[PDB]
2 protein chains.
Amino acid sequence: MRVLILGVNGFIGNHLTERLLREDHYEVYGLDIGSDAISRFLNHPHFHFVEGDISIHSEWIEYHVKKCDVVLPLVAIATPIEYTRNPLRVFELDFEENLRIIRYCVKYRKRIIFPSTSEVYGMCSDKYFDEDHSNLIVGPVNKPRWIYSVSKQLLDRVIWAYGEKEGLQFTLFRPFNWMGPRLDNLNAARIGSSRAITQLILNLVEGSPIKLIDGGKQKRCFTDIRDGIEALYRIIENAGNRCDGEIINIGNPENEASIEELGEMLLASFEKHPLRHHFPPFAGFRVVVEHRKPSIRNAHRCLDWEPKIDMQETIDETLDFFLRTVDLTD
Amino acid sequence: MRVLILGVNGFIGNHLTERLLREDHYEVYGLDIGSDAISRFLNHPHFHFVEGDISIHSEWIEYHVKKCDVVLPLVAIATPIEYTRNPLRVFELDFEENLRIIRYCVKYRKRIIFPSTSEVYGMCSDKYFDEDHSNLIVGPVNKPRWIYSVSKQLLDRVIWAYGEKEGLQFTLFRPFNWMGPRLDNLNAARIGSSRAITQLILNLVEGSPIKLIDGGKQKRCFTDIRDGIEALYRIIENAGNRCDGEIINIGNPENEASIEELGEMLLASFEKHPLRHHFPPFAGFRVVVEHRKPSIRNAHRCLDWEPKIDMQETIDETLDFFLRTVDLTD
């Protein structure tokens, strides 16, 4: 099984590649423009680094789709300010360039495992966002923050249509704030790591304040990467072909917190940490979609999966690794 | 003022071209693959027929964008069954090919007047759909009927972004069931004529039944083309530049009826018509988004416009012209 990861040089690429290389029947083709995040797999016999950029290359990516069996496109900009500061580039990369890769899979009859986004639900009023039943709610066109949500949704619909009409084999997945070791940088155009926890950990690391937009009462769910990657690994395995044509939220709905509470949890774990003294004093909380909890019935059904790691162990492990790998001279 | 109408060979093309040629300072370039719907303007000195197809041509359309001042792209498939039977083609034509035309306008700094759709609001619960304030509500990805609505919405957002970031001059308009003489054929890929009234008039003309999907209690608003085209003409005139960056619903919110009532109104006007005897007996009502009423404050503000024709005169005029131009030997 040849697995093509586009945008391997990051969080998901790292953790997914580790997982697949444990198993004896995977060849991982990791496409990216750099390899610093995964440099320890470069010498692995079943890892294959592929030089590339999905905006520049046509034929090279197309080739690698043909060569491989399953494809995971992880290249996208999901930086909120960018939705308003550089909307065209968000659209071009996240929509147009990924659409080309989708069409390569259709053409060579390959399976695609596509990262949809939890942002597709928008201001959905269900308490549990359900992939198969929840209505998707966005604001008017004069609220440009929604361009990312709606681009990703239209891409889902296009995948769905290729599936219905052209026999594309797909699974869509929606990560909810995955977190752990080897988080993407905040401005890396790679899907997967919780931007909210990376930002907060960054605040503590830099000694900048934690912004609570309107008191930080908006609630989010957070998912350990060990749980998340286990689910994604099962989607790849696709026991019984039970993931075919499915849309699967992957998150831990019991790991719910407002940004305020997430703030306090991180701070507690931080102040307790043996390396805390390398970092500045706490600059403080700064007052400047109200809920986003996944239904995980689809993951229960298709993957026989449920999350095993509590909030506190994921927080602690995520923070610990981040602090330990910070370069203190830079 | 050189006005480029892409998809001129239809309802809007006809009525818009008539209106602009009344005025002495318009040159109309009407692009299409046929001219039967507008053949009486072919000899007009200020009308210019342009052979073309927005899926086939690149450079020829690009040229005509450069040559002209304002552009109205009216080519799109808005046939509901097609959203589910041929979703990819709906996406390719309505989204991808229109996006090319948008980018030509951006590049040559031309004004674009773009037909958004009333379908963008989806299952919005406001009683009056408001371009600037109403949330847009669609179903899950497993409800593929929404691919049209969401493609059109993303196109609006992309136009909006070009406007914000690249100085594109645009106005977006949303027609609500425009109707009158020279209705598009039901399967013509040209925006503008109410598919609901064309279908019903067709039922009466053919002697097929009128389908009331779940009793036909869903309510719609209907707009005489004389009112609609007057508004569109004012958007073209753009007095005070008051339409710049605006989104404008064009409909008559007082012309509200369920499909059932629209049915009965048409039937009454039909049975009363002097040419009714050329058509079969009434095959009957057949039981097989609940409201879609526009806010028109933007049209009031920008265009100083309000609709002048009552339901009954538009119904009567629309039916009368349709019946009179039917070819009874075919």
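If you go along the chain as it appears here, the first residue is 1 and each next one adds 1.
Any Cβ shown, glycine's included, is placed from N, Cα and C.
Marked as active site, proton acceptor by Swiss-Prot: B:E119. Marked as active site, proton donor by Swiss-Prot: B:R292. Residues or ranges marked as NAD(+) binding site by Swiss-Prot: B:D32, B:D53, B:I54. Under the heading of mutagenesis, Swiss-Prot lists B:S118 to T (Swiss-Prot position 433) and annotates it as follows: No activity. Among the sequence features in Swiss-Prot, the mutagenesis site B:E119 to A (Swiss-Prot position 434) is noted as follows: 100-fold lower specific activity. Annotation of the published mutagenesis B:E119 to Q (Swiss-Prot position 434) in Swiss-Prot: No activity; the original residue is retained in the structure shown. Swiss-Prot lists B:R292 to M (Swiss-Prot position 619) among its mutagenesis entries, and the accompanying note reads: 400-fold lower activity. Annotation of the mutagenesis experiment B:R292 to E or Y (Swiss-Prot position 619) in Swiss-Prot: No activity.
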Within 10 Å of the Cβ of B:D53 (NAD(+) binding site), how many other Cβ atoms can be counted across all chains shown? 15
Deposited-model gap closure distance - 12 residues unmodelled, Cα of B:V288 to Cα of B:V289, Å: 16
Around the NAD(+) site recorded as B:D32, B:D53, B:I54, what other same-chain residues have a C-beta within 8 angstroms of the site's C-beta center? B:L6, B:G7, B:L31, B:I33, B:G52, B:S55, B:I56, B:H57, B:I61, B:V75
Cα separation, B:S118 (mutagenesis position) to B:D32 (NAD(+) binding site) (Å, whole number): 24
Please give the maximum pairwise Cα distance, in Å and rounded to a whole number, for the NAD(+)-binding set B:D32, B:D53, B:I54. 9
All chains considered, the count of other Cβ atoms within 10 Å of the Cβ of B:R292 (mutagenesis position) is 20
Integer Cα-Cα distance in angstrom, B:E119 (mutagenesis position) to B:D53 (NAD(+) binding site): 25
Ordered by sequence, the long-range same-chain Cβ contacts of B:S118 (mutagenesis position) under 8 Å (at least 6 apart) are B:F129, B:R174, B:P175, B:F176, B:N249, B:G251, B:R292, B:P294
